[PDB]
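Student: Please read through the structure below; I'll follow up with questions.
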Amino acid sequence: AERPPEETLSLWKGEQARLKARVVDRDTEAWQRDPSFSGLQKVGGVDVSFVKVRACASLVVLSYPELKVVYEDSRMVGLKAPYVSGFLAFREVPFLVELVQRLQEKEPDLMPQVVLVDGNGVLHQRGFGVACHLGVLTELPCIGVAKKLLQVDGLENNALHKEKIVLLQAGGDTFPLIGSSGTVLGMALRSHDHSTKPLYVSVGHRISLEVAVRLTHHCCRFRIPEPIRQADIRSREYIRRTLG
Amino acid sequence: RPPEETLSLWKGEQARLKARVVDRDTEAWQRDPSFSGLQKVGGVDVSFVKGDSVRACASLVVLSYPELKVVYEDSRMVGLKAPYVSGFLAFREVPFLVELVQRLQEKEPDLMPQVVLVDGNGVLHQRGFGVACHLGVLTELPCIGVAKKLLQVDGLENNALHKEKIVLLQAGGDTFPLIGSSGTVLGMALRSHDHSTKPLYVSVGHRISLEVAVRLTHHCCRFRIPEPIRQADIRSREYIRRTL
RNA sequence: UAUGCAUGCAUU
RNA sequence: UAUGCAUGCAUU
Ligand SMILES: [Mg+2]
Ligand SMILES: [Mg+2]
Ligand SMILES: [Mg+2]
Ligand SMILES: [Mg+2]
Ligand SMILES: [Mg+2]
Ligand SMILES: [Mg+2]
Ligand code: NA
Ligand code: NA
């Protein structure tokens, strides 16, 4: 528990709505319209791991399409805010932004052309999830990838939703997450043939949904897309090393 | 690591106690077609710390039969004396298991198990006297040896021929015998459950026959690990976890 | 996010 | 025996 008081959450909603105006949810890069993403060379992944305050934020850059790690920054940080659903960015985003800036100063040539974020983008209680939030503050193209369904605007992990997951039969299969507004907030994606629990993909910034879904699918060796998976693995391994 | 002084004293103690091993049935329930009269099955296990070579947690459970509900638990932090050396497991875990037995007699003498499943081999052992025999001779309780991987002794090998046989195990309860180079039947490979492929290696501990030990092990398997051993392992690791 | 359980692989 | 990875479930 130890949730922030309502007055703090209310300020945070205001900041989310203001920055939401800067979200670009269409494609803005030439590689995004290419059938094989020709010209996409560098994909980023971000994640924060915790000690069972002390955390480890990690940014990786992977080559495309080989998905090999060409840059890694794993940093020990002291997080301030607690996890509250719908306010993830207020916990993780200042440190992720700080990693991007560190990359710009150390290997600016490895700046990623797109970033996969461990959390939703517009599939979010106010249409402005951590993936949008990182995208607006860095102006990088960002994809939101979530591991379970954020239940917003009528979306629910109920029987009907579970029935659709049964229709996902092969790697790459999708179905749209249709809000009560008639808006398509994201896609359920089956990562590969040997996984049944879908990923929940939504636009972060400067990318379209169908391109974000197709790209996430291409990063999936395992259920978790390789940029996120490598940041998660390396950040947790970094904690273990400086034993905790 | 122990000096050779201790090592030879250990080969000697094992041969000395081997003379008391009874590898036939001595309890009326063992001859019963449905094990009528068997009411209490024990399981023993010790968990270790990743950090401490010294600290360990030994646990003993007693389960009702045939419901397999835990009716007794004793979990104890202990100071290990010997390191793990293959073939001498008892000299590392068995003094603490004997102490758990003695404590049960003093606390709940009515829940004294009629048989004990041991996480480790019985007569399937470099000197025909594994930890399960060792506990059986020191307590005079009937004991079953259950191993999760094959102790390669007397020509037994986890080679291509052995792996073919494992493929021949098709359902829960399927078995094949483990024949040493002497032609002696040291144990049985048992498919524990329909939804596991990895066999158990079951051998006689004390005061039971192999056919009965195999059939009882199978009857205790909710999952791949027999429920008495499985419950001791879970409870002993949880105890280490909550003291870390 | 961390942890537990299940099934398998690897290391030991 | 502990850890890591994989797949699923649960708690959060
Ligand atoms: Mg994360
Ligand atoms: Mg993570
Ligand atoms: Mg054990
Ligand atoms: Mg164990
Ligand atoms: Mg995690
Ligand atoms: Mg273990
Ligand atoms: Na390319
Ligand atoms: Na009974």
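Here chain A follows Swiss-Prot, giving residues 6-57, 61-252 in order.
Cβ coordinates come from backbone N, Cα and C, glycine included.
Under the heading Mg(2+) binding site, Swiss-Prot lists A:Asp52, A:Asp126. For the mutagenesis experiment A:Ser93 to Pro, the note given by Swiss-Prot reads: No effect on activity. Recorded in Swiss-Prot as a mutagenesis result, A:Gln133 to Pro carries the remark: No effect on activity.
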Student: Quick one: 3 residues missing from A:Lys57 to A:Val61, so how many Å between their CAs?
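Tutor: Per the coordinates, A:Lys57 lies 10 Å from A:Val61, Cα to Cα.
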Student: Tell me whether A:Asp52 (Mg(2+) binding site) sits in a helix, a strand or coil according to DSSP.
Tutor: strand
Student: Please list the recorded positions from A:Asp52, A:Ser93, A:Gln133 whose Cβ falls under 6 Å of any atom in ligand 2.
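Tutor: List returned for ligand 2: A:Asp52.
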Student: For A:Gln133 (mutagenesis position), which of these recorded positions sit within 10 Å, Cα to Cα: A:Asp52, A:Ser93, A:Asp126?
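Tutor: Those close enough are A:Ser93.
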Student: List those of the recorded positions A:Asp52, A:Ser93, A:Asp126, A:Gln133 whose Cβ lies under 6 Å from any atom of ligand 1, in sequence order, or write none if there are none.
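Tutor: Near the molecule: A:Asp52, A:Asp126.
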Student: Taking just the CA atoms, what is the gap between A:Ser93 (mutagenesis position) and A:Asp52 (Mg(2+) binding site) in Å?
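Tutor: With distance taken Cα to Cα, A:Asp52 (Mg(2+) binding site) is 17 Å from A:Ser93 (mutagenesis position).
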Student: Look at the binding-site residues A:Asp52, A:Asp126 and tell me which residue has the greatest number of other C-beta atoms within 10 angstroms of its C-beta.
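Tutor: Neighbour-count leader: A:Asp52.
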Student: Determine the minimum-neighbour residue: among A:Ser93, A:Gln133, listed as mutagenesis positions, which Cβ has the fewest other Cβ atoms within 10 angstroms?
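Tutor: Selected from the mutagenesis positions A:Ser93, A:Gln133 on minimum Cβ neighbours within 10 Å: A:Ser93.
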Student: On the three-state reduction of DSSP, what should I expect for A:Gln133 (mutagenesis position)?
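Tutor: Assignment for A:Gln133 (mutagenesis position) reads coil.
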